[PDB]
Amino acid sequence: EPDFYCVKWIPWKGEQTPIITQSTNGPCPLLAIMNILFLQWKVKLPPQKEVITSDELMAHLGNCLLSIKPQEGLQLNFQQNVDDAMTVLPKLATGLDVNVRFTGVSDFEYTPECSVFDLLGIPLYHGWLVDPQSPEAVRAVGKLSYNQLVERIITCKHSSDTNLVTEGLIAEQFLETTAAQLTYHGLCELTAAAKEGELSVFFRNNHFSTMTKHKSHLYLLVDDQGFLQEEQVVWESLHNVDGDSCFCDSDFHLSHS
């Protein structure tokens, strides 16, 4: 029934902290969330441990969510947020559709999976922002979600009115041209947004990655099983829109294979 993953043991806050690794590059965000908790020393693993099941990671997470004492804001809601988190807890192992909005980097269509993040105080961000410098598209896309833009693009193909068939393409364009779901305007907004040395989760091309700002740059944790052995390789810059990027030790210093 369950999947296995290997554990990179790295020195974090000068203490031998575990992290979870995956070559598969799967869409499920269990590892993205979990890695954060491990870093935050909320979940501790026996030094010796080499491998971990989903069923373990899950149970560790369950305990964590149920262990959250409230702290005032949503009060009836908090209890529903827990029950919501708890009910969609299994869907985390599997994989998760994500309807992004293009309206800003913390903007998604709510699914009850969002409740897990909200509870653990983990921000979720995406890179796919429409550029106000293309007001043609800004207007065409408007305050609309991704899976919604597709519905409407299709609606617009078949529409008689050629005001729509024009916008139907004005949008078909914006997606044709932003295929890697991280526009420049995205990166800028996303960097500015994310708090200095705060652990967040970064969504893009149906993968979840663990994020932080550090000395006003964005780095992502190095989940790639590929560098299992390499204690020195932990953060990979998200400095460029696409291309090349420098690896670093847990202190955000350069490191080489």
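Shown for chain A, in order and in Swiss-Prot numbering: 110-181, 185-369.
Going by what the header records, the deposited coordinates were determined by X-ray crystallography, 3.3 Å.
Cβ atoms here come from the backbone N, Cα and C positions, even for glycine.
Here Swiss-Prot flags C137 as active site, nucleophile, drawing on a curator's inference. Under the heading active site, proton acceptor, Swiss-Prot lists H319. Listed in Swiss-Prot as a mutagenesis experiment, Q131 to A or E is described as follows: Abolishes ubiquitin hydrolase activity. The annotation that Swiss-Prot gives for the mutagenesis experiment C137 to A reads: Abolishes ubiquitin hydrolase activity. One mutagenesis experiment catalogued in Swiss-Prot, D209 to A, is accompanied by this note: Abolishes ubiquitin hydrolase activity. Among the mutagenesis entries in Swiss-Prot is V210 to A, noted as: Greatly impairs ubiquitin hydrolase activity. For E263 to A, Swiss-Prot lists a mutagenesis experiment annotated as follows: Greatly impairs ubiquitin hydrolase activity.
Here the features listed in Swiss-Prot are placed on the structure.
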{"residue": "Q131", "record": "mutagenesis position", "CB count, 10 Å": "16"}
{"residue": "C137", "record": "mutagenesis position", "CB count, 10 Å": "20"}
{"residue": "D209", "record": "mutagenesis position", "CB count, 10 Å": "12"}
{"residue": "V210", "record": "mutagenesis position", "CB count, 10 Å": "21"}
{"residue": "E263", "record": "mutagenesis position", "CB count, 10 Å": "12"}
{"residue": "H319", "record": "active site, proton acceptor", "CB count, 10 Å": "16"}
>> So the entry has no coordinates for 3 residues flanked by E181 and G185. How far apart are their C-alpha atoms in Å?
In response: 5
>> Just to be sure I understand: of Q131, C137, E263, which mutagenesis positions have a C-alpha no more than 10 angstroms from the C-alpha of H319 (active site, proton acceptor)?
In response: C137
>> Give me the CA-CA distance between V210 (mutagenesis position) and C137 (mutagenesis position), in Å, as a whole number.
In response: 11
> Do you know offhand how many angstrom separate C137 (mutagenesis position) and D209 (mutagenesis position) by C-alpha?
Replying inline: 9
> To the nearest whole angstrom, what is the C-alpha distance linking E263 (mutagenesis position) and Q131 (mutagenesis position)?
Replying inline: 33
> Reported as an integer number of Å, what is the Cα distance between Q131 (mutagenesis position) and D209 (mutagenesis position)?
Replying inline: 19
>> Need the DSSP three-state call for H319 (active site, proton acceptor) to compare against my parser.
In response: strand
